[PDB]
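What follows is one structure encoded as structure tokens, with my remarks underneath.
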Amino acid sequence: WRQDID
Amino acid sequence: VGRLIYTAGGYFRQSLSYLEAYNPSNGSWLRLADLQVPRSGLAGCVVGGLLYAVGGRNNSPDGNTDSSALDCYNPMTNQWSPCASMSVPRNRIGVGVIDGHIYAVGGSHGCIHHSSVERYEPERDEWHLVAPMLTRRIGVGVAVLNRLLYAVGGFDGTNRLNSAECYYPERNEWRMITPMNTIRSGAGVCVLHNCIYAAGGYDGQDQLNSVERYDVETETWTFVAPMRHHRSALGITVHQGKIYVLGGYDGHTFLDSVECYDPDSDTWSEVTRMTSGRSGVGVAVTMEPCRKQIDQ
């Protein structure tokens, strides 16, 4: 999600 | 135990199949056999000199699939082989090894956030479910110290967590431990000496450069020196008494930076760069292979 920068 | 830092999979625009290995002794990178299926948000671990890639998700233009896979890489042959699959897909998984057995912890499947935990027996090639965690956790950091497994932080689907809990295999039972000082999803969690480190991650607002460590004897979390880069979904391992963090996302760029933490000096240093920026890799250490290609 947003921690992956997805 | 071994000699190279292996990084498997990850994410940059889409999930990746790369398997690359860094040699701290000479600064060299090798490209090894690609994963059979691209995957980011997976974990890597080593048992008996074999590298295991566990869970994750293939984020691709042809469809996004959460992975229940357990695949084994043999450095002696430079080949991947499929092992028995987990009971369920687990993207953003955490994994630890106790006494030769692999524990798969939490993670997501579509909109569901697992509290379930399962254990792999390599000799039988079999998974079995154990007691679930007290909390649903994805993007959870996992490490093992003194044959106890720790699940640290993560995301329950509603909030990022500072909470953590500890599993006692002989009682098949989880217990809460002291929460961290900072909420962290997608931190790098690993063990150095008597201490569980939680580096970076995302607090729901910002990617983090802070790093704190839990002393199992005192039951407290203390901040150490921060990393040079803020990063979430970083890869982490330990090698010869130092922590290495690999890649991640800093809220702007997919990092290629690899930093080394020396506990003796309480300092972080840039040691190398990955061949390309990426987040959500699986990382582990084992013996060098035999027939790769050296990265120029």
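Numbering of chain B is taken from Swiss-Prot, so the residues present carry the numbers 324-619, in order.
If you're wondering, the header gives X-ray crystallography, 1.9 Å.
From the backbone N, Cα and C atoms, a Cβ is placed for every residue, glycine too.
Here Swiss-Prot describes B:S363 to A as a published mutagenesis experiment; the accompanying note says: Impaired interaction with SQSTM1/p62. Under the DSSP three-state reduction, B:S363 (mutagenesis position) is assigned to strand. Counting only same-chain residues six or more apart in sequence, the Cβ atoms lying under 8 angstroms from the Cβ of B:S363 (mutagenesis position) belong to B:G332, B:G333, B:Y334, B:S338, B:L339, B:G379, B:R380, B:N381, B:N382, B:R601, B:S602, B:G603, B:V604.
Experimental mutagenesis at this site is recorded by Swiss-Prot as B:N382 to A, annotated: Impaired interaction with SQSTM1/p62. A 10 Å cutoff on Cβ-Cβ distances gives B:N382 (mutagenesis position) a total of 22 other Cβ atoms nearby, all chains included.
In three-state terms derived from DSSP, B:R415 (mutagenesis position) belongs to neither a helical nor a strand segment and is classed as coil. Experimental mutagenesis at this site is recorded by Swiss-Prot as B:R415 to M, annotated: Impaired interaction with NFE2L2/NRF2.
B:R483 to M appears in Swiss-Prot as a published mutagenesis result, with the remark: Impaired interaction with NFE2L2/NRF2. Sequence-distant neighbours of B:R483 (mutagenesis position): residues of the same chain at least 6 apart with a C-beta under 8 Å from its C-beta are B:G476, B:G477, B:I506, B:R507, B:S508, B:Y525, B:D526, B:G527.
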